[PDB]
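Asks: Can you keep this structure in mind? I'll have questions shortly.
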Amino acid sequence: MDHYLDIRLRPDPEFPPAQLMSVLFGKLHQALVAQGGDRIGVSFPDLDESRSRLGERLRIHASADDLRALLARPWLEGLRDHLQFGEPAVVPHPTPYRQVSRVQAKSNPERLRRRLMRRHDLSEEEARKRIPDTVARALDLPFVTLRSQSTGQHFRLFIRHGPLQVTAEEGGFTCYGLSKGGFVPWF
Amino acid sequence: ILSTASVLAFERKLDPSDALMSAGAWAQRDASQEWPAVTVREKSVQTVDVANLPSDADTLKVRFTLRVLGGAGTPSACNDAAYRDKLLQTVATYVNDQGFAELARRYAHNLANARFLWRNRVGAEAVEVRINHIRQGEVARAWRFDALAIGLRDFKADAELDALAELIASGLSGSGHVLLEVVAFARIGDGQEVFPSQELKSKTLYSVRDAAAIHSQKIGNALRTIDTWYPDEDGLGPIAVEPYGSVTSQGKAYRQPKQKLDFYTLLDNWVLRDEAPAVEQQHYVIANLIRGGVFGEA
């Protein structure tokens with residue numbers, strides 16, 4: 001948790017940086033699935049909250065051995081043209097800590113209706129009267145878009161950075177680098 | 001006076017065929033003959049068109065043929081014969097200065113790295129390019145590159161590379177006919193979604209005959225990405241050789257006409273007022289003449 005690595009997307013005349021962020025996020029997700037562990041953080045250093053923009057850099061917070069095994073992992077092949085990074089250097093000492101969370105949404109009423117077919121065996125009109133079409137959630141948060149090998153549907157992953165606290169809390173990290181209770185420094 | 005011709009149509013050199021795609025397995029690419037091509041499928045999400053590999057495949061099989069013609073300085077339709085003679089003299093002077101050395105090397109790079117695999121290369125951990133030289137229906141000389149070592153930003157050298165460079169340079173000079181069958185091999189993953197060129201069911205993906213394909217002009221725009229002599233800032237790599245150096249991803253146009261670095265001002269300096277530009281600027285000018293255009297006044 002002491003070391004951090006900054007991966008900045010080198011600009012591309014072919015792609016706007018959102019797809020580069022999505023590809024890098026999927027590749028680090030595959031690397032974290034293959035490696036294992038939950039002490040690997042994810043931040044966004046130039047996260048502007050004005051238009052919910054992700055930015056153009058990405059920050060990874062982890063230990064020395066975990067980051068060495070991450071760079072030793074062959075997930076980084078094919079991404080050297082679009083990204084550039086320094087070294088896993090230590091974080092500064094007086095840095096406030098904030099959390100990172102994946103905030104999903106119930107954007108499809110029909111998905112929850114099909115869920116309620118599998119739980120109470122209700123009819124279609126009972127689903128429409130119980131759950132209207134206005135239950136869809138619009139989320140104004142920065143997000144990346146991804147597809148999975150297990151589930152072929154294309155899903156959106158919203159990322160939200162928490163309020164800036166004064167100390168860190170002992171918590172794990174998900175395979176996406178999002179926190180199930182963990183915290184990451186901010187600088 | 002020696003004014004610019006009113007019509008200055010230039011044909012495209014390095015004609016690309018319509019690039020297909022197909023699916024298959026790595027370490028079976030030596031037997032990549034009857035590989036089943038991926039198909040554009042309509043899926044209801046509103047219905048949109050999606051193209052992806054099957055379950056028993058992890059490698060793409062994008063195949064296209066490139067023909068190197070020659071006569072780059074010759075316009076197809078020139079209004080003025082004196083301007084055509086002066087421009088042919090200028091292009092021949094460029095050929096005596098360098099015999100299509102750097103341009104053919106950078107075009108052999110854009111063949112060697114799979115830049116024609118636009119979005120099929122970003123998520124690939126292993127990219128391979130095979131280039132066969134078809135002459136009288138037979139493979140005269142084969143090549144098998146690697147896009148992982150040959151980066152998309154730097155402009156290096158390699159022995160088989162230089163062999164492809166002399167072949168493309170001999171095609172561009174006019175000393176022979178070069179026809180190259182280029183087959184790509186990118187390990188995009190098991191069943192992952194690929195990116196064909198998109199036709200305009202809100203959005204459809206372009207195909208040819210029961211098999212999805214990439215457009216020829218996409219392969220051409222990928223091959224033109226040799227331009228690094230623009231006033232580069234913010235660490236951007238090569239851009240496509242276009243008039244007024246424009247890119248759609250950044251939404252901006254390098255080689256601005258308020259600077260004296262766009263293609264048309266460099267032409268009117270080179271062939272009208274005899275103000276010969278730098279070696280890099282004339283490299284960019286001959287690359288834009290290779291790609292063709294509708295150049296001329298009104």
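All residue numbers here begin at 1 and follow the chain in the order shown.
Heads up, header says this was done by electron microscopy, 3.5 Å.
Yeah, the Cβs are placed from backbone N, Cα and C, and that goes for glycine too.
The active site, proton acceptor annotation in Swiss-Prot covers A:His29. For the mutagenesis experiment A:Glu49 to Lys, the note given by Swiss-Prot reads: Restores biofilm formation upon phage infection, crRNA forms. One mutagenesis experiment named in Swiss-Prot is A:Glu49 to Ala, and its note says No biofilm formation upon phage infection, no crRNA formed.
What does the local environment look like for each feature on the list?
Replies: Other Cβ atoms within 10 Å of the Cβ of A:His29 (active site, proton acceptor), summed over all protein chains shown, number 20.
According to its DSSP assignment, A:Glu49 (mutagenesis position) is coil.
Sequence-distant contacts of A:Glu49 (mutagenesis position), defined as residues of its own chain at least six apart whose C-beta falls under 8 angstroms from its C-beta, are absent.
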Asks: Helix, strand or coil: which one is A:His29 (active site, proton acceptor) in, per DSSP?
Replies: helix
